[PDB]
Amino acid sequence: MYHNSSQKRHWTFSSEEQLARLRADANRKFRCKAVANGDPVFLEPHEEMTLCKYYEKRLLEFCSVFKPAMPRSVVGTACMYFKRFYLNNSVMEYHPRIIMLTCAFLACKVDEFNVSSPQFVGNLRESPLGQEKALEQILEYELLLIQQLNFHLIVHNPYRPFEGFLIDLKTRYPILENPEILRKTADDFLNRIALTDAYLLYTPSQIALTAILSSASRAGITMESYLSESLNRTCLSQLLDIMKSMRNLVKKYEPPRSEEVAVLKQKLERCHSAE
Amino acid sequence: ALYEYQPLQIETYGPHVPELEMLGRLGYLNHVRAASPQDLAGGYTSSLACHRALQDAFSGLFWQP
Amino acid sequence: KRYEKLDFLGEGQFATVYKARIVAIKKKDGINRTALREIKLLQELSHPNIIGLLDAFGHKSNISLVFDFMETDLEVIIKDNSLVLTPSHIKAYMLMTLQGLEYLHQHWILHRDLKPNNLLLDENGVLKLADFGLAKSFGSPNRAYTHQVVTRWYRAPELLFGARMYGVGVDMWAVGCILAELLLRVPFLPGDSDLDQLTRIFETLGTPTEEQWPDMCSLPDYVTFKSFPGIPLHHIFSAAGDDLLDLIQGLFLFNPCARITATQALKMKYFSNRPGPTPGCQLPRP
Ligand SMILES: CC(C)c1cnn2c(NCc3ccccc3Br)cc(N[C@@H](CO)[C@H](O)CO)nc12
């Protein structure tokens, strides 16, 4: 359960400033080790973040096209793996294209979604030699990914909290006569939350409730009574602040641009070809 | 010396979850997929799924990192 | 590393285990899924009656899992002819097993491999569930499991009839078998195949009908048997008191829904009544 999970104990952070500090520390450590091993080819942390966002979108497309149908819990676990890995590692030391495939592979194993390795790499839309070499890279990076996750493999997604909240609204909140009209928009907001760093900063239940209430506010059914009576005034205030901060995080998210991603892709390929 | 049962005290940082035995009488089970006879014969009911969903929805909702 | 190998303990089909200086180190598909299952579950759990994953690391495919070193297991205790299992000892073992199982089930995990050898005992008499290589999270709808889990002598009748979906009953029935093995010092239902296991179950405890198991006919591998009367439980367990028979009957109910849960078992009069469970310090040493 989340309330005594490794995600709550080690992989939920106070603020995005601590996250930026960890990412900058990773960038600086790789720069130090590379300049010691023996430059403008390096990538700044904001460029690394742009590349990480782009490759998270790539991982999402890969999991959405995956055959057999990959459950959304597996996709969430893989995306969380990607975020956690690139919190403390540089895209210049480990290419995100390989790390994202390793994340999907490990998530498939962890979420008990039994898929054979050849049928896993058959989804990689490459030549059979490409699929085999990608499989070897994935198998070589599997233990590295597990080590960088600190052997914390269970990831609590907001989907089942979302379902529990919808059941609770159907049972105890007749004010919202049909809580199922909120599913489409709340799922869209859950995706937009997943785009940001909210998964590293808020509990899955908070994320699900924030998505549900954002959908409710968008459709016009303000339903603060569910929080006030159905669910300590300081607790309500803290909850509202958490949701407001998460909505602000979704508001300030900037998707990576085509030209920026292109330039950073050439820079990353140059970094990997050299050193 | 003699044993005495004590319920597990695990803080959830969220709203109280209704007991599994009360889910049917509180109206929750009318909003979950009904368990098929095969599942019931196995020992699995819709009550378990509803309880898990609610426990996850309420877990850590009030927790501050 | 900090873990320097000290002695050899044994070798399993998926990993090798040795005692390291005191802990126990367990060593194109990539990393073994059994090891990943044990890692992903034991990192999320922490109970005195559940084996703890102290640390984990490795190189390439091979992974080192650090556990607390356990002195012995319940199988050695049961098979020890010299050792005598008083009702207090049986109560203590049952209580620790059930507390661990109650914690495990509260977190929506089925052990699915319960047997006396998988119940390890330390030097302080604390019993821990081990071997989570078959454990799985339960409660998710539309997520079929496998019915081949649990060693056959402890496999529940719903599993033997091919139950794809199940709950804590699959552990609970196994628990009952362990209890029987604790009382008779011999395995209770030592079948040779699935059909032989079902025959032994239905011979010792009578065949069940729709009155005791309403939807048994819907299980995909349900086989109709001859009607056995079944030996009365007091004849099987002559030295057992009435409360113990109540506990055994609850554990061995054919209807898995009606089968008593770990929490319900812990609330039974058997554990409350005299004598109390033996403290771990005075538990028998094999
Ligand atoms: C948690 C686990 C890694 C562990 C902890 N201790 N331990 C011991 N200790 C001593 C002992 C000796 C005899 C009978 C029981 C026991 Br207990 C043996 C062992 N046997 C290995 C053999 O490969 C298998 O994994 C079977 O579990 N495993 C473990």
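Chain A is numbered as in Swiss-Prot, which gives 1-38, 44-236, 241-284 for the residues shown.
A Cβ is built for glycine as well, from the same backbone N, Cα and C atoms used for every other residue.
Swiss-Prot annotations:
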- A:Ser5 to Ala: No effect on the transcriptional activity of the reconstituted TFIIH complex (MUTAGEN)
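All chains included, 23 other C-beta atoms sit within 10 angstroms of the C-beta of A:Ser5 (mutagenesis position).
If you look at the deposited chain, A:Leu236 and A:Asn241 flank 4 residues with no coordinates, and their C-alpha atoms are 10 Å apart. With 5 residues not built between them, A:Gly38 and A:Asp44 have C-alpha atoms separated by a whole-number distance of 10 Å.
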